[PDB]
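Here's the structure, in structure tokens; my notes come after.
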Amino acid sequence: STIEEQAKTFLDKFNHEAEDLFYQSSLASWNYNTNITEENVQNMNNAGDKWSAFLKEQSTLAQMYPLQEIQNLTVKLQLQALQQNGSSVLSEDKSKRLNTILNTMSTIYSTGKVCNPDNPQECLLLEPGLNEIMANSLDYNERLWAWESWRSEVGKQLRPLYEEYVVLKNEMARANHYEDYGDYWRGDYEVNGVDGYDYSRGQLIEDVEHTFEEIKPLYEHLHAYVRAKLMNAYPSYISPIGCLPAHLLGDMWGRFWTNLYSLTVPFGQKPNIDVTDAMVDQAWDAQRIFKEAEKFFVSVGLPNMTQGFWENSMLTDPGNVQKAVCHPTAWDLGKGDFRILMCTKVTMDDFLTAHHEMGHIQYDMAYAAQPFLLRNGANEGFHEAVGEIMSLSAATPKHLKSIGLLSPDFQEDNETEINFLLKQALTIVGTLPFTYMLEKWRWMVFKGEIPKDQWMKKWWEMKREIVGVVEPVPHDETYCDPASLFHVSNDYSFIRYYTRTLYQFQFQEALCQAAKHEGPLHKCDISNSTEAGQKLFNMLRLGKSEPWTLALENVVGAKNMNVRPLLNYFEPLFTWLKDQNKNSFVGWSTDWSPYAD
Amino acid sequence: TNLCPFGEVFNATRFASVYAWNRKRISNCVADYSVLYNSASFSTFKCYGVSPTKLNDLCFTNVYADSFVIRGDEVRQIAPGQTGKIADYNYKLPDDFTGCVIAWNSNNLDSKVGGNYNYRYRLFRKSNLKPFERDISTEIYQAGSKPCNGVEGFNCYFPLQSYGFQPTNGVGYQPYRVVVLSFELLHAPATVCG
């Protein structure tokens, strides 16, 4: 006859009914991802709308219970996830306008074409079309045209829509006892109610700006070396003191630097590590890929896979009689059902992908005992970290020689570790400032700190100072460059790509030190050792019942976030880079511009 | 002598629900448990108080066949000394049970595509049941002191919830058809033994 008993009864009724609708909402989506057809295209919306209506009514009914009378942490955690109204607090016309804007922003981005109106051959799709001309081309004007013309059409019709979006979401967020939309987006990392592990929204910026200062050193030398190496391909467009042009980073915007490896190889005469020639010649197919990837997880002590993981899963492209969207997503149907759906091909990039997507099902298999509202990971940047450390331990020449992929006597020398370390560094270090500056820009523009006239000046003002990237042509206030990104047009968060990289090296160092390795960190492995698997599994069983600070301390021993393991991991390459960068000009200048004549 | 009808209790085409579990009085028949161990289909065969070897040399006065359907991760609750949503609201085994619990997977016989919602169970009850007690009612549970005169509204809910049996659900949710053979010795003649 108390609030904490009525809440338990309400939660029991909610929990013992939603399991029968979420499973049917997932099954229709699985069938659609298998079949692109106009017949089943509306089952997605029907099942989603029924579930949202159930959730909307439950959220409306849950508002009658205050949070100041409940003492149980588990009950408070379950009830806090149900009282979040979302956009239901707005008026009807405003909600309809917000929905229209949201459904139009995606349509414009999806159906936006780029072509040259003067030459008929200068037309192509996006993937593998316009994304291919920006990947493997060594021309200047060919890239400049495709870089300028994409943001002159798609990035120019979204500016009024984004201006209305900002003012609509500010009013949406100010009605939920919040300050802005940025404060709404930082509510995931807020932990309260536990003494000694309290985290505030105002400390995330302080932590991130402190972690970036320790990192900047190494990125500065890496940028100097890359800029010195790029002088050979474009000798008349880059300054040896200034910054790097934006449209020469490897892709459309510059998030990843992976495609630049073919031009800046340190040792070009050594045979690179490769398994692509090792799985085609060995008659290795997608079935045996997973049959072999299972044993790596069994060796450390993890349970075995379920029976339905083989019969209901799709591994190969299902011909031309049906279309399947095979973007990388792991499928958890719930109610004891686990499947996969990937576009398998005989390449190295797909073997590590299979290991990564099997780590996901291994993680989801752990917390099945938690309730429906707590069957989730600790936070957003926490699920993607435990599935990435398994790929790092399988590409080393201690395991690739164990499964017969690599040569039995593939020599490990100082000329192969450098090649591996450069490839590892080009994909990890090059994106951290890119994520950081974009998130800082969003948080600064949502708070009203930047008025209308500097809506596009303070973009390049921070691009030219933090990441050291200049623009080829000037842009006035009419353009909207940031909205051209997929995650910005579809209003997705971005700091989960910054936290996971920091967490994944702490986890790896803790596990490998528990695994009793002696030597450099880039050669070790966790296989054939149960004391690392049983150390990780206790953390894997927690779910959302415990704060992320406690989950981090249960494994690493430090409730904060550190960069020291990452610096120790990349120290071997940094030592050689310091030696090789004696004659270069370490650092960049903010006064240089390619159009400043 | 005749063959005791074990095919209608274990091989029935349609079973009952746990809240309204059926009860078949099987007595004055020749029960053969020797073919049960060799059936190679029982996913769970646990006997409390009695042994599988001693089941063919002892005769019980009454062999009551209580039959119902439960989940896979839930069969362990049907045992002396367990708690849950079923061991106190639907059917409680006494702590001094002297019978056996049988179960096997029947996903291919108790599941259809799109859903089979023909089995239900109790969810809300104001008290806890005594062992060996059945109560069938759809009365609305008053979770507070509003009160509620029958309308399923604020803090007043329907007690009966259904079972979502489908071909693709997990092993822990697959229908395990359970017949709880409740052997007991009374002051009446016993002639039920192999």
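Numbering of chain B is taken from Swiss-Prot, so the residues present carry the numbers 333-526, in order.
Determined via electron microscopy, 3.3 Å.
Backbone N, Cα and C atoms are what each Cβ position is placed from, and that goes for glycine too.
Swiss-Prot documents B:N343 to Q as a published mutagenesis change and attaches the note Reduced viral infectivity. Among the natural variants that Swiss-Prot reports, B:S375 to F is described with the note: In strain: Omicron/BA.1, Omicron/BA.2, Omicron/BA.2.12.1, Omicron/BA.2.75, Omicron/BA.4, Omicron/BA.5, Omicron/BQ.1.1, Omicron/XBB.1.5, Omicron/EG.5.1. Quoting Swiss-Prot on the natural variant B:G446 to S: In strain: Omicron/BA.1, Omicron/BA.2.75, Omicron/XBB.1.5, Omicron/EG.5.1. Here Swiss-Prot describes B:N460 to K as a natural variant; the accompanying note says: In strain: Omicron/BA.2.75, Omicron/BQ.1.1, Omicron/XBB.1.5, Omicron/EG.5.1. One mutagenesis experiment named in Swiss-Prot is B:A475 to V, and its note says Increased resistance to neutralizing antibodies. Quoted from Swiss-Prot, the note attached to the natural variant B:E484 to Q states: In strain: Kappa/B.1.617.1. Where Swiss-Prot documents B:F486 to V as a natural variant, the accompanying text is: In strain: Omicron/BA.4, Omicron/BA.5, Omicron/BQ.1.1. One entry in Swiss-Prot concerns the natural variant B:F486 to P. Its note says: In strain: Omicron/XBB.1.5, Omicron/EG.5.1. Here Swiss-Prot notes a natural variant, B:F490 to S, with the remark: In strain: Lambda/C.37, Omicron/BQ.1.1, Omicron/XBB.1.5, Omicron/EG.5.1. The note that Swiss-Prot attaches to the published mutagenesis B:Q493 to Y is: Reduced host ACE2-binding affinity in vitro. For the natural variant B:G496 to S, Swiss-Prot gives this note: In strain: Omicron/BA.1. The structure shown keeps the original residue. Per Swiss-Prot, mutagenesis B:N501 to Y is noted as: Increased binding affinity to human ACE2. According to Swiss-Prot, the mutagenesis experiment B:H519 to P carries this note: Increased resistance to human covalescent sera neutralization.
Proximity to chain A (Cβ-Cβ distance under 8 Å) holds for the following variant positions out of B:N460, B:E484, B:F486: B:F486. Checked against B:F486 (variant position), the recorded positions B:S375, B:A475, B:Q493, B:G496, B:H519 differ in C-alpha distance, with B:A475 being the nearest. Long-range C-beta contacts of B:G446 (variant position), restricted to its own chain and to partners at least six residues apart, with a cutoff below 8 Å, comprise B:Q498. Reduced to three states, the DSSP call for B:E484 (variant position) is coil. Look at the recorded positions B:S375, B:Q493, B:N501 and count other Cβ atoms within 10 Å of each Cβ; B:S375 has the fewest. Here the Cα atom of B:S375 (variant position) is found 15 Å from that of B:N343 (mutagenesis position). Within 10 Å of the C-beta of B:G496 (variant position) we count 18 further C-beta atoms, all protein chains included. Distance noted between the C-alpha atoms of B:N460 (variant position) and B:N343 (mutagenesis position) is 32 Å. In this structure the alpha carbons, written CA, of B:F490 (variant position) and B:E484 (variant position) are 6 Å apart. Counting only the Cα atoms, the space from B:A475 (mutagenesis position) to B:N343 (mutagenesis position) is about 40 angstrom.
When Cα-Cα distances from B:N501 (mutagenesis position) are compared across the recorded positions B:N343, B:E484, B:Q493, the shortest belongs to B:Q493.
Sparsest Cβ environment among the recorded positions B:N460, B:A475, B:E484, B:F490, B:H519 (other Cβ atoms counted within 10 Å): B:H519.
A separation of roughly 26 Å, to the nearest angstrom, links the Cα atoms of B:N343 (mutagenesis position) and B:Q493 (mutagenesis position). Neighbour counts of Cβ atoms within 10 Å were compared across the recorded positions B:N343, B:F486; the minimum falls on B:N343.
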